[PDB]
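**Q** A single structure is presented below for examination.
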There are 2 protein chains.
Amino acid sequence: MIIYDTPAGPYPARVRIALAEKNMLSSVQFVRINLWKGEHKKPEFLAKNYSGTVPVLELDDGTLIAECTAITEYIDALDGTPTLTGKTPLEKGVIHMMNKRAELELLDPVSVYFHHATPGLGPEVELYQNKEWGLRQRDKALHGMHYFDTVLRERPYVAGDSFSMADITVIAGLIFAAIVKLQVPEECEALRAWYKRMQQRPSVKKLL
Amino acid sequence: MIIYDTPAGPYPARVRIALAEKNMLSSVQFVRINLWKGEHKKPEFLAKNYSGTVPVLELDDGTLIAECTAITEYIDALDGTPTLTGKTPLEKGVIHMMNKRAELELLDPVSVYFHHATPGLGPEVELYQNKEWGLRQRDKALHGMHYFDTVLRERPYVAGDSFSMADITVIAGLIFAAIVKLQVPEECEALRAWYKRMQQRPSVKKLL
Ligand SMILES: N[C@@H](CCC(=O)N[C@@H](CS)C(=O)NCC(=O)O)C(=O)O
Ligand SMILES: N[C@@H](CCC(=O)N[C@@H](CS)C(=O)NCC(=O)O)C(=O)O
């Protein structure tokens, strides 16, 4: 398997964490895409991924699987025992809900804030920027932190009693938040504690 | 099971189609949320869904499953034989990729265009609007149509040889597109043909 990514990207982190979690890092050849050079916006990479983002998985037969959620679903089901994406119908549903909600309310908006209301990847890569939109996404992400704090006052992991794809998305959300110095509010005690715990997981600790 | 939705909403259509597809419509009590009155933005509905959108599934024990993808994953796995979200690892991966890509490149941007660069749900509901962002999402959606046309010149359904959650997302994308009169380009022959076929499916035909 090939993963096209940048090693320190927060979305890439979602797949790298999931790979470690599945003891599969050794099954993967990582190929560097230089986002700083806008390599992801040029025809060669766009042929690997219409949406122009990393990571993207390429299988031995050339099948391309793009999107963190889809890659995770692929690698989680491979060894026949899913430990990230759910076994029962309720688990699959709640994990996908929380995974998507973490994208919507935390990770995606931090990333839109990076690209739109900061220099981001630089003026040659960020050809269009909407600062007003980017700033509102910053605020959305802050609300997201408060939302995930309320979740974590009631359960030990984002989707319930077990570690899942959803924790990985929030972790990636907080990694991005650190990149842009969007501070987790002091009063977000449950989110802070959970994150410290997450940073103790081998998969996460090695990466950071 | 309860679904909170509005009957003619394109995102709601994704779940209603999936329910029909799984022969499960009779297992569902539909409860009306009035988006035109901004009911989805008030405290009572926000307690059902932090993200403030429809549809949302509520189980007999009060468990809430939000997000079209998550609801579909839940109901597809219920009867033990998934026909929408994939059996093999490759199927799960490709279907999730295409499902997410249809959201990203077609349905979501049409919807953002509706809410931001048209009157949308009206000036009392659409309290903030970014017309410039909304118009760029319109353009993104147009590109999406061209993208899905290229996919459908090579395979009969969005994710491959079989009907899946991914077709449902594109269908919902085109339903929304019709609402806002964003015309499918003439040269998008494969997308047009596929859509006519989709409108022949009982699940889709009844809904429209
Ligand atoms: N797989 C992601 C998208 C990934 C993503 O936005 N990755 C970042 C890298 S951290 C990226 O490609 N940014 C490049 C850009 O926006 O120009 C998804 O789940 O939608
Ligand atoms: N489940 C959807 C979101 C659903 C959605 O945007 N639904 C529309 C109804 S067609 C909505 O609630 N719009 C209300 C609004 O934006 O104010 C998702 O998959 O993210």
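Note that chain A carries Swiss-Prot numbering, so the residues on display, from first to last, are 19-226.
Header says: X-ray crystallography, 2.1 Å.
The backbone N, Cα and C atoms fix where each Cβ goes, and this holds for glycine too.
Look at Swiss-Prot and you will find A:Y29, A:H58, A:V72, A:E85, A:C86, A:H133 tagged as glutathione binding site. What Swiss-Prot notes for the published mutagenesis of A:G27 to C, F or S is this: Loss of enzyme activity. For A:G27 to A, Swiss-Prot lists a mutagenesis experiment annotated as follows: Reduced enzyme activity. Looking at Swiss-Prot, you'll find the mutagenesis A:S129 to A noted as follows: Reduced enzyme activity. Swiss-Prot lists A:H133 to A among its mutagenesis entries, and the accompanying note reads: Loss of enzyme activity.
Could you place the listed features in the three-dimensional structure?
**A** Other Cβ atoms within 10 Å of the Cβ of A:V72 (glutathione binding site) number 23 in total over all chains.
In the three-state DSSP reading, A:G27 (mutagenesis position) counts as coil.
Counting every protein chain shown, 21 other Cβ atoms lie within 10 Å of the Cβ of A:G27 (mutagenesis position).
For A:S129 (mutagenesis position), the count of additional Cβ atoms within 10 Å of its Cβ stands at 24 [all protein chains shown].
DSSP assigns A:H133 (mutagenesis position) to a helix. If you draw a 10 Å sphere around the CB of A:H133 (mutagenesis position), it holds 18 other CB atoms from the protein chains shown.
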**Q** Please list, in sequence order, the residues in the chain of A:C86 (glutathione binding site) that are at least six apart in sequence and whose C-beta is under 8 Å away from its C-beta.
**A** A:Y29, A:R32, A:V33, A:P73, A:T187, A:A190
**Q** Which of A:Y29, A:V72, A:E85, A:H133 (recorded positions) reach within a Cβ distance of under 8 Å of chain B?
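**A** It is A:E85, listed by sequence.
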**Q** What whole-number distance in angstrom separates the two most remote CA atoms of the glutathione-binding residues A:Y29, A:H58, A:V72, A:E85, A:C86, A:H133?
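**A** Per the listed residues, the maximum Cα distance equals 19 Å.
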**Q** If I take the alpha carbons of A:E85 (glutathione binding site) and A:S129 (mutagenesis position), what is the distance between them in whole Å?
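**A** A:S129 (mutagenesis position) has its Cα 15 Å from the Cα of A:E85 (glutathione binding site).
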**Q** Determine, using Cα-Cα distances only, which of these recorded positions is closest to A:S129 (mutagenesis position): A:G27, A:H58, A:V72.
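**A** Closest by Cα: A:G27.
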